[PDB]
Amino acid sequence: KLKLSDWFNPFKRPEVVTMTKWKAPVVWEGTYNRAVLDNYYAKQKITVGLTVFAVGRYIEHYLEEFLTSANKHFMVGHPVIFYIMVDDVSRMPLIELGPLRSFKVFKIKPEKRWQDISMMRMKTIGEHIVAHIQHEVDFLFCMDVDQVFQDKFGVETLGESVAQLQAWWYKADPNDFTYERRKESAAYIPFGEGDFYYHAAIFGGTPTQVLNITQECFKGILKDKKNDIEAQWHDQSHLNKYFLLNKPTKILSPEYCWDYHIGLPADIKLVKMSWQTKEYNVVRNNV
Ligand SMILES: O=c1ccn([C@@H]2O[C@H](COP(=O)(O)OP(=O)(O)O)[C@@H](O)[C@H]2O)c(=O)[nH]1
Ligand SMILES: OC[C@H]1O[C@@H](O[C@H]2[C@H](O)[C@@H](O)[C@H](O)O[C@@H]2CO)[C@H](O)[C@@H](O)[C@H]1O
Ligand SMILES: [Mn+2]
């Protein structure tokens, strides 16, 4: 029975948003007591899962770097299982894993459009959660492969449902957010509504919550297809619609998924993960 005050101190970061109107903490460097959390979770003997997809040239361009960095920085001190989804297992980079890390790898069907490869992840993750992840871990994170861990990404990020603030918009107002604005889409968020602009590159929670996130998001994806419309920012638009309707119990600051192209302002004290430079001309095969 862990209590927020037991590990979260918002006063440590007075210059940023540390609490939502629905009482959810926004985890910033300096606000968390990882030692207290590590002991707490270690006593419960938790295991944390991490899913990552790599289809096409994303495999050669990002998978090794992602996995090598995850091995070194993700939930260190706790049992972790990496779930790798690739369309070609023969191109799977097999790196050496460290203490408390293991993995499995699954061959998936490569969708023709990169937009569907990104969106289909929602369906696939749900299938795997029901098939086995729900029986293997206490918490699960789903991440994009085009990024790299830079420092400790630990238990301070765990929660029922966890959302990530997108680096470029954490200081902007909702009406400036690139939410889906067409009412015909299931991801529609009207102007005048919205809390934050979440990044689909990182989200997680308990297997139960993530199953609901991926389900619902995929239902919206399929609905739009039936109405001959596709969200401008695909699964990210749908994920934002979901988190608006079902508020996350925990949010991570941009320090947990930073884009160095922005530079490094005062608010970003310690980067835990950074974006890989975009290389669409090579890794994507369609507009
Ligand atoms: O052809 C593709 C398109 C997408 N993805 C996966 O889906 C995520 C979403 O895509 P991307 O990173 O290209 O989205 P962006 O962050 O640039 O919007 C990627 O990180 C990959 O894990 C993939 O493996 N192959
Ligand atoms: O808007 C969703 C979309 O943002 C891309 O990042 C943009 C950012 O939104 C824009 O404000 C800035 O000027 O340029 C960035 C491109 O580097 C993300 O790359 C994309 O994945 C989505 O998250
Ligand atoms: Mn990405």
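Going by Swiss-Prot, the residues shown for chain A are 82-368, listed in order.
Yeah, the Cβs are placed from backbone N, Cα and C, and that goes for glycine too.
DSSP assigns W250 (substrate binding site) to coil in the three-state reduction, placing it in neither a helix nor a strand. For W250 (substrate binding site), the same-chain residues 6+ apart in sequence whose C-beta sits under 8 angstroms from its C-beta are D257, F258, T259, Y278. Residues annotated as substrate binding site in Swiss-Prot: 134-139, 225-227, 247-250, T259, 359-365.
The feature Mn(2+) binding site is assigned by Swiss-Prot to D225, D227, with experimental evidence given as support. Just so you know, the Cβ of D227 (Mn(2+) binding site) picks up 20 other Cβ atoms within 10 Å once every protein chain is counted.
Taking a C-beta cut-off of under 8 angstroms and a sequence separation of 6 or more, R365 (mutagenesis position) has the following same-chain neighbours: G137, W195. Among the sequence features in Swiss-Prot, the mutagenesis site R365 to K is noted as follows: Strongly reduces catalytic efficiency.
Among the binding-site residues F134, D225, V363, the ones whose Cβ sits under 6 Å from an atom of ligand 1 are, in sequence order, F134, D225. Screening the binding-site residues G137, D227, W250 for a C-beta under 6 A from any atom of ligand 3 leaves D227. Distance noted between the C-alpha atoms of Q247 (substrate binding site) and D227 (Mn(2+) binding site) is 14 Å.
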